Each structure stands twice: as C-alpha cells, then as structure tokens.
Amino acid sequence: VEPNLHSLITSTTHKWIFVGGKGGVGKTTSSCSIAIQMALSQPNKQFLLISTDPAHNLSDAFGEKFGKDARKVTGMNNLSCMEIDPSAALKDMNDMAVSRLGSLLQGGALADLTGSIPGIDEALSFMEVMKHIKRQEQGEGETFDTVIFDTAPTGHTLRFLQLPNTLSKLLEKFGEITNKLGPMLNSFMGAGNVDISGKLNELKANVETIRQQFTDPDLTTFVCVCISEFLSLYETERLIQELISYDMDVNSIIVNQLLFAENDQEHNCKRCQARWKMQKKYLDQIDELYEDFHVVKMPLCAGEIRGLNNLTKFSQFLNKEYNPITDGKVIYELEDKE
Amino acid sequence: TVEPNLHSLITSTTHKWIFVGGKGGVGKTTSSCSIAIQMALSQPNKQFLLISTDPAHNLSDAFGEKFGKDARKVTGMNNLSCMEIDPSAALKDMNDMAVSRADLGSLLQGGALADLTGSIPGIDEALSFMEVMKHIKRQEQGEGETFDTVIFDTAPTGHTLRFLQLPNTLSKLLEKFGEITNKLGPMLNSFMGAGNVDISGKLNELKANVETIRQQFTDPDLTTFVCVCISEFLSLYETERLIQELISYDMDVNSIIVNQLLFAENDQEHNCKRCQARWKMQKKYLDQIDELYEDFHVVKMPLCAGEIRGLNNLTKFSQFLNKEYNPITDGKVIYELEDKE
Amino acid sequence: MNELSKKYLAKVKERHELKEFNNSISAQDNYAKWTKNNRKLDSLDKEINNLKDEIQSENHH
Amino acid sequence: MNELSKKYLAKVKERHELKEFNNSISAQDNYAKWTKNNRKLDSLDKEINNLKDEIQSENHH
Ligand SMILES: [Zn+2]
C-alpha cells in the first residue's frame, strides 16, 4: 500500500476530508498541504479549507488573513479558507432563540430531555457550521466540491453520529408522557409539546442525513496525523478505533517530524541522531501494525513553514514519498530560509 | 514558594512507600534509580529497596548489574538493594498451585468466585500487589534484615493502584452473596456450606488486606507519588490525568520531574537548529507547568542524551534531584556524561 | 423557587458558559488556563449531579 | 454442558490468559505486538459480553 496520499489527492468522489490529530503533530501544516495538493491536481474543482482549531493559524500558515468569510488563497483560483469557532457560532444562535415563563418551561423541558445526552451540542454546532458554509456559497455564487476539515485537536467532534438512535428512544419516552395529558392541559401546553417533538425529530433527521454521508467511504475519509513517539502513536490508535466504531472511513496516517538523521549532511547532532533512533524504532512498529493503510512518512523541517510558496514545496511529499537521499535538498532549502 | 527539587523527600524519614510513575517515554526508570540512590546517600543509617515491575526490566541496564526476583545490593552501596518482579507471573503461579491443591466441587467454587469477582475491576491488581508484598517480606525474613523504605518503579501502562477503591464494593457484594446463601435450606447448606463459608472468607480477607494497604497509601507522611513527564502537550496532559486519578484515591502527590529538557540557549555547541527549535516548544510548556502546579515540587532535569548507565553516572546525574540543575554552572557535569557516550 | 433549584440552575448555567468559553481557548497555546478550566468543569459537574439527585429525591412520590 | 456455555468458558479463559501474557510484554519495546493484543482483548470482551447476555436470558424465569 503506497506510502503516500496520491489516491486521495486525485480522488474525484470525496466531498469531506477530515484531518485530525492530538497534541503537537503538525496537524495544520498537514491540513494545508493536503488542501493544496488537491487544488493543484484538480483545477477543475473548488476546494474549501476550513478550520475550527481555536489556535486559528490557517492565517499564520498561509501568510494571509482569513476569517469567518471564505477568501481565495492568494495565488490560487480553486482554494479558499475559513477559520470558524463552532461554540461561538452556536452561542450566537441560542442567544437569538432566547429573545424570540412559557419559554422557561419549554427551555426547562428541553434541558431535561437533552442537556444530559452527549453529543447534542457537538451536532448542533456542526449543523451551524454547515449552514454557515452554505451562506458563503450562496453569496459568492459558486460551490465547493470538497471541504478539507482541519479539526480541533481536543474533544470528540464526530461522536454525535450515535445520536439518532438515542433521540429515537426518548422521542418515545416523551411521547408516552404527553399522551397522559388531558384536554385542559393539552390546550395550554399542546402547542409547545408539539414544538419540543418538532425540534427533536429535526435534529435526528439532520444527524441521520450527515451520518449517511460521513459513512460513505467514497464520500468522506479521515486522515490521522501523528508523530513517531509512544504517546502520540497510542493516542493515534485510540483515534482510529473510535472512528471505526463510528463506521467512518479511516485509511491514511501521516507521520510527521521524522528526523532521518542517517541521510543527513550535518550529522552534527548526536542529540538529533539520538532522537532519530527512537523515531525509527516506533516507525518499524507502525509498519507492521497498519499494513493496509497508506502510511505517509514526512520529514521534519525545523522551525515553521509559512507562505503558499513554502507550503507547496513541502506539500509535494504527500504525493510522491520523500526519499531522504535524493530529496534532501528541498528540506534543507526550506530550513535554511526560515 | 516550593523548592524546585526533592530535597524534602530525599531527607524525609517518615516515608515507607515512594511510587514513581509516568506514561510513555519519559525517563521514569532513571528517575526511580536517581531517587533511590539519593535517598540512600542521604540516609546511610537506613535500608532501601528499589523495586521495578516494568516489563522492560531495565533496572539491570541502568546499574549495569543483573537484578532479579531476589533482592540484591547495588554494587558500591550498603543500603540500596534492587529487585525486578513480574506481578502477573507471580499471581499466575499462585493460582496454578491453588488449582493443583483442590472435580465438580472445585468447578462450582471456581464459577461462584468468577461470577462475583470476574466483573469487578482491580481485583487482579490487588491480588497482584499483595503477592509482591508477600514476596518482599519473604526476602526480608530470608536476608534477616528489613527495608526501611521501598521505592516503586511502576509499570507505564495499566492502573497499579486503582484497587484502593475495592473495599467499598466488596462489602456490597459480600451482602449480596449473603442474601442468596441465607436462602439455602438444610440439605444444600450441608453439601455446599463449607464452600460458601470459604468464599465469604476469601472475600473478607481481600477486603481487609486492601483496607490494610489503603490506610498506608493514604498517609501523606507514609507514602507519596512522584510523577515523571516531559515538556510536551501529550505528556503534560497524561500527567494531569494521573495526578487527578491519584487524588481521587486520596494518594499524596506533590512532586513532578520534568525530564529531557534541552536547555538549548545555555549551550551553543550541542544544539543544531533542530534542537533550538525543540527547546522553544519545551520552554513554552515549562512556563505553563509553572502556573499550573505552583504548590508542587516541580523539578527540571536536563536531557543527558545517550543513556545513563552505572552507579557512577547515575549518581553524578541524580544529584540534580537534590539541588536544582543550573544550566550555566552545572553544564559541564552533563556534557561530561554525554560525551563519554 | 427554592434555594436548591435556584442554585442548580445557576451552576448548570455557569457550567455551560464555562464550557463554551473553554472551547474557544487553545489547549496548546494556553495549557495552564485551559487545564484549570477543565478542573472547574469537572468540579461543577459533580456539584450539579448532586443538586440534581437532591432535587429528584425531594420531588419523588 | 451446552455448546454455548462451553464456548463462553473457553473465551473467558482465552481472554484471561491473553491479559496476563500482555501484562508481561513491554508496550514500548513491543508497541506493535502489544497493540495487536489489546485489540484482541477488546474484541474477546465484546464476544464474551454477548455469550453472557445470551446465557443469562436463556436461563431466566
Ligand atoms: Zn540537534
């Protein structure tokens, strides 16, 4: 199985590409690199790169100021970027709801049913992000064909996919109580019990809709980012297993910040060669553990990578696997420039 | 403020149990070794046992001496002994003999045990811990001398100490088992009674044992836990979790050792640009750790690249648990150990 | 409303507001603040869970 | 004994034996083997839990 993401980068079928990874892994650079490599290989298509990481460093990475509103990448025609905060977004929707005792009871009603089930917020939040993307398209006039999602490194953004069945059991729980109301009560209350049922069914609907998409391996895949160090690797196995338990396609693993000290012309660093020894021990381990994955081994370029010019230079190695012998010059130019 | 060192713990005399643990690539073992050595050096009148249950079994490499299940003196010291043990292996061997010593009667008693014991988490870990203790006692009585403090190098995976919560739930199901056996009639109480009484007894012994342990692990003057970590998000995160866990058990946790620090500004030569890049990350989190655990002893240890091996080098390196390493003055001590390698 | 419910609401709300605030902070760029907040949420969660049980038991039939 | 129980025992025992074996392997010095074993334990755990439920329901009154 090819040690690069070339199939993904040439894929016509995908609309959703999630990129996630915990704790210091070059998740964002890897997000960018992917977005770009697809934008190049498919100029006949429009790509949205969106990010919910509160670090909000799409702007630093590209060297260009992005925000809630899509904005074309300077130097490209088919790559746009937004940074959004889903909690903030949802906050704003709920504060609007408020302004528009009756409400207290219904608010109470909802909470009782809902404030207790895990993932409701996460889903509401994701919904609002979908809707916000749509408003960007309808304003611009174009649409996006693929979004590449740079996911927040902490939390369970996609656990709301188990929600639909839960929402079902409790639609009934609630249905078997509202039945026991009589005429007098069903008169003062009925209308708002009808609303409580409404919202709940809508949420289930929406989520089920999302599910059908997310669960189509042709339509949506997840790329894990990690480094070669027990804790990240372990966190990364965890991530896969979770994702699998959501019937979501997880097929690629980018491994970042490899030192490849052996193939080095500095050789100056015993500390670096020491680190490299560990990195390679685990690297062997990955090899015999995810045998049916595209496991892509990326080089450490010291300091940071910024500018579409640099990002692109670096991004090529998701497509054609970096050979430290031959390809060294590229990394050591990038490094020396920073 | 709280001294950035372990001098307090190193000079303490009340402590019988010092647990050292950290997840995943952190210098845990070396840390354990250094704490033991320093304690022994500072308390020549007391007797220390450093015990490791880490499957990697690299006490032997750390000291450059073959340690095993039988406690044995560190060569060059009169009050430090090491031993390496596999608790699961030990417990396994215990149950092989319990089985040998007892076919339907034994299957039923086996099954009954299973239905009460199997589901509950931490049982095997308590039994396991108990076997280790029995073992240490047998070592003491055999060698004719006892240990004053044990220093425990814990395995980097699993939950060594999550059985401290067991006695409560054992009491619960002891009464469940009770309510059921109270409904046996004279006949069945005759064919089974003895087995029922053995089962009750088995459980009470475990509860009592665990309670006996728990009273000790819960005394902050008697036992404490030192977390080991490195200055990187993932580890720091796991370290907080471990602290929180420990606290949930009412265990005393006051110390954190942060290893593998580059201190790259304070040494131009051993640090290529890649290292300086890394040191910036490490430094970032150091500032965080500082405001996050202000009432903790957080001890900043320098990366000594390569690997520390031998009583001599271990000692040279261990001094920095006692007197905070200053990367300026103390520099030459490190790059001396490194360069030897 | 009894002081017990008044407080349950208050906490439940404090907790919510804290959660959304923490979701806007970068765990890596603000490890300390982020962690502190996590602690206060876990704490609020236990208080909330009590007040709930206390309210539920006190309204049972 | 019915085949169902025969198999429940067998698995429950396979699982136990595997757990003690895995506890003797170093997760760091053997990341791959260790991980594979963890997967098999999680798996056996689900099979065991089913066989249990099936045995319990099948013996209810
Ligand atoms: Zn270096």
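Here chain B follows Swiss-Prot, giving residues 4-105, 116-354 in order.
According to its header, this structure was worked out by X-ray crystallography, 3.0 Å.
Positions of Cβ are set from backbone N, Cα and C atoms, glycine also.
Copied over from Swiss-Prot, here are the features:
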{"type": "ACT_SITE", "residues": "B:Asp57", "note": "active site"}
{"type": "BINDING", "residues": "B:26-33, B:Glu245, B:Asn272, B:315-322", "note": "ATP binding site"}
{"type": "BINDING", "residues": "B:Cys285, B:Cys288", "note": "Zn(2+) binding site"}
{"type": "MUTAGEN", "residues": "B:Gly30 to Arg", "note": "Abolishes ATPase activity, leading to secretion of resident ER proteins"}
{"type": "MUTAGEN", "residues": "B:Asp57 to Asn", "note": "Abolishes ATP hydrolysis"}
{"type": "MUTAGEN", "residues": "B:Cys285 to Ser", "note": "Prevents dimerization; when associated with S-288"}
{"type": "MUTAGEN", "residues": "B:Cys288 to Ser", "note": "Prevents dimerization; when associated with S-285"}
B:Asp57 (mutagenesis position) and B:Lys26 (ATP binding site), distance between Cα atoms, whole Å: 11
Sites among the recorded positions B:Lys26, B:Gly30, B:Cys288 close to chain A [C-beta, under 8 Å]: B:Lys26, B:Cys288
Proximal residue to B:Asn272 (ATP binding site) among mutagenesis positions B:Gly30, B:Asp57, B:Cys285, B:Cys288 (C-alpha distance): B:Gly30
Residues that sit under 8 angstroms from B:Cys288 (mutagenesis position) by C-beta distance, when 6+ apart in the chain: B:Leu275, B:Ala277
B:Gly30 (mutagenesis position), number of other Cβ atoms within 10 Å: 21
Of the mutagenesis positions listed as B:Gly30, B:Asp57, B:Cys285, the one whose CA lies nearest the CA of B:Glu320 (ATP binding site): B:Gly30
Across 10 unmodelled residues, the distance in Å between the CA atoms of B:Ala105 and B:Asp116: 8
Contacting recorded positions for ligand 1, chosen from B:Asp57, B:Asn272, B:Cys285, B:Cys288, B:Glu320 when the Cβ sits under 6 angstroms of any of its atoms: B:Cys285, B:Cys288
C-beta crowding around B:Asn272 (ATP binding site), within 10 angstroms: 22
Using Cα positions only, nearest of the recorded positions to B:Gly30 (mutagenesis position) (B:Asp57, B:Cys285, B:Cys317): B:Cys317
Other CB atoms within 10 A, centred on B:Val29 (ATP binding site): 25
Between B:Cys285 (mutagenesis position) and B:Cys317 (ATP binding site): CA-CA distance (Å): 16
Secondary structure at B:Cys288 (mutagenesis position), reduced by DSSP to three states: helix
Cβ contacts of B:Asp57 (mutagenesis position) (under 8 Å, same chain, 6 or more positions away): B:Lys31, B:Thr32, B:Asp166, B:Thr167, B:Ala168, B:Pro169
Residue with minimal Cβ packing [other Cβ atoms within 10 Å] among the recorded positions B:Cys285, B:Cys317: B:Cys285
Where B:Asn272 (ATP binding site) falls in three-state DSSP terms: strand
